[PDB]
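Each remark here refers to the structure printed beneath this line.
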Amino acid sequence: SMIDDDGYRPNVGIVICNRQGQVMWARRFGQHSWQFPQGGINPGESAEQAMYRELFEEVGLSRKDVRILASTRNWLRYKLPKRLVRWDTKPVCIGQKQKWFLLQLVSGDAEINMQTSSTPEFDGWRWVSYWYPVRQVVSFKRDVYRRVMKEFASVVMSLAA
Ligand SMILES: Nc1ccn([C@@H]2O[C@H](COP(=O)(O)OP(=O)(O)OP(=O)(O)O)[C@@H](O)[C@H]2O)c(=O)n1
Ligand SMILES: Nc1ccn([C@@H]2O[C@H](COP(=O)(O)OP(=O)(O)OP(=O)(O)O)[C@@H](O)[C@H]2O)c(=O)n1
């Protein structure tokens with residue numbers, strides 16, 4: 001996605017839950033750091049379209065495999081640690097502004113395929129407890145994750161009853 005006037009790239013994030021209130025947790029490709037799926041919003045994409053493209057390209061799933069249960073309204077932003085800022089572009093990107101989606105997986109676990117890209121976002125995934133991501137994502141994304149998971153909590157725990 002294109003860097004905006006303030007240095008932020010527009011992006012979407014995806015929290016995928018099951019009926020037991022667990023959420024899909026994925027290992028960043030070639031790292032031991034885990035996160036939710038996130039991807040850029042291209043010009044002429046809506047947030048929801050960009051979400052479904054991320055879902056297909058990095059999780060292998062269709063609209064028909066999920067249902068949308070909630071979404072955040074306005075951007076939430078994180079800034080990159082200055083060490084990880086890439087200076088090989090103009091304008092330089094300092095972080096992301098993100099819109100988030102809560103999806104329920106309704107197809108079988110085996111429909112998820114994280115290996116279809118030549119450069120996958122992830123090595124693979126596992127189910128984790130709902131709040132585990134807030135404490136386990138890389139530090140500079142924790143403020144965003146805490147806000148997202150708090151906003152989505154009302155909907156997920158009702159399913160887990
Ligand atoms: N746990 C993490 C998260 C991020 N990064 C680094 O910080 C950059 C920015 O991370 P992020 O904002 O999550 O975006 P990307 O992973 O680069 O993904 P995208 O191409 O969709 O922007 C990454 O390229 C990576 O070098 C990292 O090293 N370890
Ligand atoms: N509670 C928060 C956290 C973040 N933000 C927005 O999201 C960006 C990322 O937040 P943060 O990393 O915490 O900013 P800092 O680099 O710590 O400090 P400064 O932003 O003042 O240069 C902020 O610029 C802000 O616009 C916000 O409005 N309210």
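Numbers here mean position along the shown chain, with the first residue as 1.
A Cβ is built for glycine as well, from the same backbone N, Cα and C atoms used for every other residue.
Residues annotated as domain 'Nudix hydrolase' in Swiss-Prot: 7-150.
While the structure shown retains the original residue, Swiss-Prot records the mutagenesis experiment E54 to A (Swiss-Prot position 53) with this note: Loss of function. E54 (mutagenesis position) falls within a helix when secondary structure is assigned with DSSP.
A sphere of 10 angstroms centred on the C-beta of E54 (mutagenesis position) encloses 22 other C-beta atoms.
Here the domain 'Nudix hydrolase' (7-150) has, by DSSP, the following mix of helix, strand and coil residues: 39 helix, 49 strand, 56 coil.
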